[PDB]
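Inspection log for the structure reproduced underneath, given as structure tokens.
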2 protein chains.
Amino acid sequence: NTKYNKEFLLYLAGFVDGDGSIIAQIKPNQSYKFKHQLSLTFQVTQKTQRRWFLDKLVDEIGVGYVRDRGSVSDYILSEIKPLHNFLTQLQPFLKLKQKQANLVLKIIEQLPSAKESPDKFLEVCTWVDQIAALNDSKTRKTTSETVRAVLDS
Amino acid sequence: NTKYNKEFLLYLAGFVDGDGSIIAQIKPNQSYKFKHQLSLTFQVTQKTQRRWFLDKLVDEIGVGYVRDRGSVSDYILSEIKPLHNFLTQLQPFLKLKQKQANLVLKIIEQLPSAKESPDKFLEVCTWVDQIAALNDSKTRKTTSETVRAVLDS
């Protein structure tokens, strides 16, 4: 229920439209009722020499974490409830990635019913794919890609 | 010159910090007094399917142009006077690329004197290099790189 400052949201939306990522993924996981688990991730990446900017985002957003990946680092926010509150506030200012944000919110509002319904879940799976297409990523996998995801998990 | 709206500047500054380019170059050119010419470029790049965002920037900034490269296109602003007026207004909101914008301004304000003084021009050459380094680009060239730049001209 953190309320963010509008000038911050305006600058961060332009930053996100230029280089941030709003991503959803469905990965195989035998512990889940439908054998797959959803992950939702707002991500900003910088070279490690500007990791201060990512640690600053954690201070300013109040949630999320920074992870190192060698010569780059990311700010990651993947907790559902703070992610919903953050993207609800950022969305009105996004111009290139607003549809990704809208779909993540739609997915999150559907998760209680996706826990029990196969139909509700499979429909989340279609919105996951719509996000990937908006992100210019692959939305369809070959048989080898599917089995390899299973093996990787 | 034109006065830009502040919420547009905040959003565009975050967009520039995320993925925009403030670049300066010195290239060999026989017709110039010191045998080299300066180019100053503010550049935003998008995939061609989102070229509309770049053509929109031309409408909103009031100057600059869009060029197609392959699967990508750029908005380019390289005219001195409008570039100075635009970066003067955007600079207070930049958080990662502010030093590049300030050096481009300092270069532009030095251009009348750099026209006649070798020392003024060579000093602009040092600011060009400082921008390159801030851009994580190389600031020193090998002999083959220098001669090739001559040949390319």
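What you see of chain A is 2-154, where the numbers are those given in Swiss-Prot.
Structure method, as recorded: X-ray crystallography, 2.0 Å.
From the backbone N, Cα and C atoms, a Cβ is placed for every residue, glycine too.
In the three-state DSSP scheme, A:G19 (Mg(2+) 1 binding site) falls into the helix class. What Swiss-Prot lists as Mg(2+) 1 binding site is A:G19, A:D20.
Among the features that Swiss-Prot reports, Mg(2+) 2 binding site is placed at A:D20.
According to Swiss-Prot, the mutagenesis experiment A:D20 to A, L or N carries the following note: Loss of catalytic activity. Reduced affinity for DNA.
DSSP gives A:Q26 (mutagenesis position) a strand state. Around A:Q26 (mutagenesis position), the same-chain residues six or more apart in sequence whose CB sits under 8 Å from its CB are A:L39, A:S40, A:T42, A:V129, listed in sequence order. Here Swiss-Prot describes A:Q26 to A or C as a published mutagenesis experiment; the accompanying note says: Alters the specificity of the endonuclease.
Listed in sequence order, there are no same-chain residues at least 6 apart in sequence whose CB falls under 8 Å from the CB of A:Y33 (mutagenesis position). One mutagenesis experiment catalogued in Swiss-Prot, A:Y33 to C, H or R, is accompanied by this note: Alters the specificity of the endonuclease.
A strand conformation is recorded for A:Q44 (mutagenesis position) in the three-state DSSP classification. Among the mutagenesis experiments that Swiss-Prot reports, A:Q44 to A, C, T, V or W is described with the note: Alters the specificity of the endonuclease.
Quoted from Swiss-Prot for the published mutagenesis A:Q47 to N: Strongly reduced affinity for DNA. No effect on catalytic activity. Within its own chain, A:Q47 (mutagenesis position) has A:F54, A:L55, A:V73, A:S74 as residues 6 or more apart in sequence whose C-beta sits under 8 angstroms from its own.
For the mutagenesis result A:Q47 to A, E or M, the note given in Swiss-Prot is Loss of catalytic activity.
One entry in Swiss-Prot concerns the mutagenesis experiment A:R68 to A. Its note says: Loss of activity. Packing around A:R68 (mutagenesis position) is summarised by its Cβ count: 13 other Cβ atoms lie within 10 angstroms of its Cβ, all protein chains included.
According to Swiss-Prot, the mutagenesis experiment A:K98 to A carries the following note: Strongly reduced affinity for DNA. Increased catalytic activity. In this structure, A:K98 (mutagenesis position) belongs to neither helix nor strand by DSSP; it is coil.
Quoted from Swiss-Prot, the note attached to the mutagenesis of A:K98 to R states: Strongly reduced affinity for DNA. No effect on catalytic activity. Residues near A:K98 (mutagenesis position) in space but far in sequence (CB under 8 A, at least 6 apart, same chain), listed by position: A:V17, A:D18, A:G21, A:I23, A:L135.
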Three-state secondary structure, which DSSP defines for A:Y33 (mutagenesis position): coil
Listed recorded positions (A:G19, A:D20, A:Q44) that sit near chain B [CB under 8 A]: A:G19, A:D20
Recorded positions compared (A:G19, A:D20, A:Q44) - highest count of Cβ atoms within 10 Å: A:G19
Integer Cα-Cα distance in angstrom, A:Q44 (mutagenesis position) to A:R68 (mutagenesis position): 11
